[PDB]
Amino acid sequence: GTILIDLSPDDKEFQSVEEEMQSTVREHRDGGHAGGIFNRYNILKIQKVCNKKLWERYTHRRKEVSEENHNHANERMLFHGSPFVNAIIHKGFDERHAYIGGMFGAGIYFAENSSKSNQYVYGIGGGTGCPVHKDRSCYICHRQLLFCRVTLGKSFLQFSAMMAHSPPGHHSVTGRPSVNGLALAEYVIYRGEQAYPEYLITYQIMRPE
Ligand SMILES: Cc1cc(=O)[nH]c2cc(-c3ccc(N)cc3Cl)ccc12
Ligand SMILES: [Zn+2]
């Protein structure tokens, strides 16, 4: 059901998506352990993901959340990295994409910092790094992240010192770092229908000069 349309680097759409990737890189407290060492990406391809059935599943849930709020979907564009990105684009998000061990509960996690999502491309904590070289800081192998449309509705704010249900009357959780003043938020949803994988971004991290 899914089809991928390649965006031209000359298209303003490709260029705004690239800008959101590049401008939300930050340094990580693990010194690059999980995601590698870099300040910016080499973007190789940006594809728009088109699936009628998944889109209708998304907009159907969105209208429901919308109505339970002050007519407010609270829709964001957020990053998601995972070994399962090729499966998500075909069958959608579900409970098997849930982070059982997550600090904000057993749901699906999205990030404002693209570099936070980059830490999960090869698994929790970066797994063992790329398949070919077993290198979490690999500058050669091609990586992929999703840039997703996410319905937050009434989000429960949880300050952080850095499939389950949302707290009563809430549609998601906001995990907001309170120690690192440069770290942006993560968000957790507990229903797969609350996210749509809009763009598939293929890239390399760049070795600093
Ligand atoms: C915080 C966060 C951001 C993100 O962009 N992606 C994630 C993915 C996982 C996750 C969950 C289950 C499994 N099996 C694998 C993986 Cl990589 C967790 C956490 C995140
Ligand atoms: Zn590699």
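Chain A uses Swiss-Prot numbers throughout; the residues present, in order, are 952-1113, 1115-1161.
Recorded method is X-ray crystallography, 1.9 Å.
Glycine too: its Cβ is placed from the backbone N, Cα and C atoms.
For the mutagenesis result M1054 to V, the note given in Swiss-Prot is Loss of activity. A sphere of 10 angstroms centred on the C-beta of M1054 (mutagenesis position) encloses 14 other C-beta atoms.
Taken residue by residue with DSSP, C1081 (Zn(2+) binding site) is part of neither helix nor strand, so it is coil. Other C-beta atoms found within 10 angstroms of the C-beta of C1081 (Zn(2+) binding site) number 20, with every protein chain shown included. Look at Swiss-Prot and you will find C1081, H1084, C1089, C1092 tagged as Zn(2+) binding site, backed by similarity to another entry.
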Binding-site residues (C1089, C1092), the one with most neighbouring Cβ atoms at 10 Å: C1089
Which same-chain residues, if any, lie at least 6 apart from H1084 (Zn(2+) binding site) yet have Cβ under 8 Å of it: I1091, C1092
